[PDB]
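K.L.:
Here it is, the structure, as structure tokens.
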Amino acid sequence: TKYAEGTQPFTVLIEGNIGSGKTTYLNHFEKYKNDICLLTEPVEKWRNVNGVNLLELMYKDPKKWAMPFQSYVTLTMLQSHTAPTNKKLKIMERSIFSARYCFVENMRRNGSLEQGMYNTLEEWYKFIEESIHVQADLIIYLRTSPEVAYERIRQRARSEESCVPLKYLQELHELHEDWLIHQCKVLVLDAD
Amino acid sequence: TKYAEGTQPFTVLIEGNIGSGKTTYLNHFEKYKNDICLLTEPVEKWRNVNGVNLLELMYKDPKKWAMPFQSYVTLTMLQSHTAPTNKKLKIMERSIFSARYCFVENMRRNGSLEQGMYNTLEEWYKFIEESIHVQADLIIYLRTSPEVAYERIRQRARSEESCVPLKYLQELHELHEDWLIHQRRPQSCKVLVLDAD
Ligand SMILES: Cc1cn([C@H]2C[C@H](O)[C@@H](CO)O2)c(=O)[nH]c1=O
Ligand SMILES: Cc1cn([C@H]2C[C@H](O)[C@@H](CO)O2)c(=O)[nH]c1=O
């Protein structure tokens, strides 16, 4: 009896690299609140963890905060994935899968997450996928280019994620590809 | 609603400070495993996490390892609390409460866990209490003075915790007291208090 069983409608997962136009995209539903369950990335919760900004800390010193920060992202992704709703359609920005398969994995490859820290996160993920139901019917992949994405970031009045190397976006891009492209229903869209 | 709700039998939690004689006490229950679910503290998992020994790392470098270590402790403890069993009684050594009210709290106070790390652990504990079901019908508290606890750890083979300052056991002791005696925490069950003597 996985927490949040028969209480989740058709769920759409909006995926994409950093600066792939996920925010602008989901805004089209901003006027469908009255009919659909629209859940944007819990970025605000990550900026206000009872006073601490884990998002800002992780970028200013990964090797020290990637672990706690990623552990919190997971929890917020879980709360959304299992949150109760009356609507018959749920649209989520990002998900527990991308945080795991892309962001955590990336941080392991580039050294931000040491062995013990990564393992701890993986153990939590394994338990979750065995004792919790994650409704993921459709996946909307906003495929982009590391370069294009890098530009869209530099353009906006960014804050925390503004100082990210192009290489970071390249490694992230590849992970999304390996997961959403090179092996459920995934609808790729040319987000350019 | 709550996960594991209605699948847990009467559950007894054994609690005490480090070196309170809990491993020895629990041994006496081994000859009853036939009708009892005896879950000892998952120390084996903390020493071997896909090859890594978090317990050792935490004790050698609190500032850096307390966070990932306590996180995994929460998890393994959550696994024990919700594990399936056909027995009519379950005895667990330590719990998700002792990890929260004693161990994590003390690591926040002495600086081992920085505010952002403490809050993350706290958030998981809050989400868990709101969802996951945690059976607790009784707690057997092996009360021991820090002096006696320290002496007991001293007379045993050298482990990772063998180095804890008396001040440390003293801090954990008051935290177990505030929880199981003064009831300053919002615990969920009766408490039977035994003496080490
Ligand atoms: C989903 C997720 C986003 N992020 C980053 C990407 C951005 O800078 C921001 C939200 O888009 O946080 C992570 O660091 N880890 C994650 O698991
Ligand atoms: C349950 C728990 C035990 N421990 C320590 C006490 C011992 O050295 C060992 C198991 O009793 O691990 C913690 O540091 N934190 C915890 O949350």
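Residue numbering in chain A adheres to Swiss-Prot, whereby the residues present occupy positions 12-194, 200-208 in order.
If you're wondering, the header gives X-ray crystallography, 2.5 Å.
Cβ coordinates come from backbone N, Cα and C, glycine included.
Copied straight from Swiss-Prot:
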BINDING   A:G27, A:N28, A:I29, A:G30, A:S31, A:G32, A:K33, A:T34, A:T35  ATP binding site
MUTAGEN   A:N45 to D  Reduces enzyme activity towards dA, dG, dT and dC about 5-fold
BINDING   A:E52, A:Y70, A:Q81, A:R105, A:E172  substrate binding site
MUTAGEN   A:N64 to D  Reduces enzyme activity towards dT and dC about 500-fold. Reduces enzyme activity towards dG about 3900-fold. Reduces enzyme activity towards dA about 900-fold
ACT_SITE  A:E104  active site, proton acceptor
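Help me picture these features in the structure, burial and contacts included.
P.N.:
DSSP assigns A:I29 (ATP binding site) to coil in the three-state reduction, placing it in neither a helix nor a strand. Proximity of A:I29 (ATP binding site) to non-local residues of its own chain (separation of 6 or more, Cβ distance below 8 Å) is seen for A:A160, A:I164, A:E172, A:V175, A:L180, A:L183, given in sequence order.
For A:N45 (mutagenesis position), the number of other Cβ atoms no farther than 10 Å from its own Cβ, over all displayed protein chains, is 6.
For the recorded site, A:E52 (substrate binding site), the DSSP three-state label reads coil. Counting Cβ atoms from all protein chains shown, A:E52 (substrate binding site) has 19 others lying within 10 Å of its own Cβ.
The local packing around A:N64 (mutagenesis position), expressed as other Cβ atoms within 10 Å of its Cβ over all shown chains, amounts to 17.
According to DSSP, A:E104 (active site, proton acceptor) sits within a strand segment.
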K.L.:
Go through the recorded positions A:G27, A:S31, A:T35, A:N45, A:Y70, A:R105 and pull out the ones with a Cβ less than 6 angstroms from some atom of ligand 1.
P.N.:
A:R105
K.L.:
Quick check: which same-chain residues outside A:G27, A:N28, A:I29, A:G30, A:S31, A:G32, A:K33, A:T34, A:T35 lie with their CB within 8 A of the centre of the ATP site CB atoms?
P.N.:
A:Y36, A:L153, A:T155, A:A160, A:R163, A:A207
K.L.:
Taking Cα atoms as reference points, rank the recorded positions A:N64, A:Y70, A:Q81, A:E104, A:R105 by distance from A:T35 (ATP binding site) and give the first.
P.N.:
A:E104
K.L.:
Find, among the binding-site residues listed as A:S31, A:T35, A:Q81, the one whose Cβ has the highest number of other Cβ atoms within 10 Å in the structure shown.
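P.N.:
Max Cβ neighbours within 10 Å, all protein chains included: A:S31.
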K.L.:
Please report the end-to-end Cα distance in Å across the unmodelled region of 5 residues, from A:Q194 to A:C200, as a whole number.
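P.N.:
Distance between the Cα of A:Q194 and the Cα of A:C200: 10 Å.
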